[PDB]
Amino acid sequence: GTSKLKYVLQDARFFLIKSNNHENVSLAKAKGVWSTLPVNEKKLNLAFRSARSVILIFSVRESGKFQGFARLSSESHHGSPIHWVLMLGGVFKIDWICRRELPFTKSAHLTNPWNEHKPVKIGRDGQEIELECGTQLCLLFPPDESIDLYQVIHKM
């Protein structure tokens, strides 16, 4: 069902994360980590302290799709190096909420007030997505029955 998902997204903040290649998103899915340029690292650390949940919604450039979404479980911290394909700051730990894809064609009815009401697929890496549009975007994804949000809820 969708009820634990809606609970996780209650009063959350949402950020569009753009990746240049699929390999980086695959690494993030396997290891539960993300890293970003310093301008976005500061924004996400501020958001992590400000909100019950901070959700990163991932899209690989030119793919025409989002590749899933995850919740920050930590602020950034400077561990085992990660063989990203590229200056990058610290490492955020993340819990995946959905590892399934969603095509941009399916989110055409959602506009982001914090980016001039352009379709939510449009935005620079780090663009914040307003609460309502972000919640509806996350609910469009196909359910990921491999994930149990019980442990995610316990970290909030």
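We number each residue from 1, going along the chain as drawn.
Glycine residues also receive a Cβ, built from the backbone N, Cα and C atoms like all the rest.
Summarising the annotation, Swiss-Prot assigns RNA binding site to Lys18, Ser19, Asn20, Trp34, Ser35, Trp84, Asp125. Counting only same-chain residues at least 6 apart in sequence, those with a Cβ under 8 Å from the Cβ of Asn20 (RNA binding site) are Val60, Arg61, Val85.
DSSP assigns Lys18 (mutagenesis position) to a strand. Under mutagenesis, Swiss-Prot gives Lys18 to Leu (Swiss-Prot position 361) with this note: Does not affect ability to influence alternative splice site selection.
When other Cβ atoms within 10 Å of the Cβ of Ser19 (mutagenesis position) are tallied across all protein chains shown, the result is 21. For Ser19 to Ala (Swiss-Prot position 362), Swiss-Prot lists a mutagenesis experiment annotated as follows: Does not affect ability to influence alternative splice site selection.
Swiss-Prot lists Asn24 to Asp (Swiss-Prot position 367) among its mutagenesis entries, and the accompanying note reads: Abolished binding to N6-methyladenosine (m6A)-containing RNAs. Look at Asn24 (mutagenesis position): DSSP puts it in a helix. Cβ neighbours of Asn24 (mutagenesis position) (same chain, under 8 Å, six or more residues apart in sequence): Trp84, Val85.
In the three-state DSSP scheme, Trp34 (mutagenesis position) falls into the strand class. Sequence-distant contacts of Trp34 (mutagenesis position), defined by Cβ-Cβ distance under 8 angstroms and a gap of at least six in the same chain, are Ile17, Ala28, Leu56, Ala70, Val91, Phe92, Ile94. What Swiss-Prot notes for the published mutagenesis of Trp34 to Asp (Swiss-Prot position 377) is this: Abolishes RNA-binding and ability to influence alternative splice site selection.
For the mutagenesis experiment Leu37 to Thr (Swiss-Prot position 380), the note given by Swiss-Prot reads: Reduced binding to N6-methyladenosine (m6A)-containing RNAs. Around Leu37 (mutagenesis position), the same-chain residues six or more apart in sequence whose CB sits under 8 Å from its CB are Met87, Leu88, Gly89, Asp125, listed in sequence order.
Among the mutagenesis entries in Swiss-Prot is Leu44 to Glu (Swiss-Prot position 387), noted as: Does not affect ability to influence alternative splice site selection. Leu44 (mutagenesis position) carries a helical DSSP state (H, G or I).
The mutagenesis experiment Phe66 to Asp (Swiss-Prot position 409) is recorded by Swiss-Prot, whose note states: Abolishes RNA-binding and ability to influence alternative splice site selection. Around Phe66 (mutagenesis position), a 10 Å sphere centred on its CB holds 27 further CB atoms from the protein chains shown.
The C-beta environment of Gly68 (mutagenesis position), restricted to residues of the same chain at least 6 apart in sequence and closer than 8 Å, consists of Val25, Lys29, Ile57, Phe58, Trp96, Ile97, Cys98, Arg99, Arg100, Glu101, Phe141, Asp144. Looking at Swiss-Prot, you'll find the mutagenesis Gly68 to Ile (Swiss-Prot position 411) noted as follows: Abolishes RNA-binding and ability to influence alternative splice site selection.
What Swiss-Prot notes for the published mutagenesis of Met87 to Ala (Swiss-Prot position 438) is this: Reduced binding to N6-methyladenosine (m6A)-containing RNAs. Under DSSP, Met87 (mutagenesis position) is assigned to coil, being neither helix nor strand in the three-state scheme.
All protein chains shown were included, and the count of other CB atoms within 10 Å of the CB of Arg124 (mutagenesis position) stands at 9. Here the residue is the original one, while Swiss-Prot reports the published mutagenesis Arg124 to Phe (Swiss-Prot position 475) with the comment Reduced binding affinity for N6-methyladenosine (m6A)-containing RNAs by 9-fold.
Unbuilt region (7 residues) between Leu86 and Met87. Cα separation across the gap: 10 Å. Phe66 (mutagenesis position) carries a strand DSSP state (E or B). Here the CA atom of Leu44 (mutagenesis position) lies 10 Å from the CA atom of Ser35 (RNA binding site).
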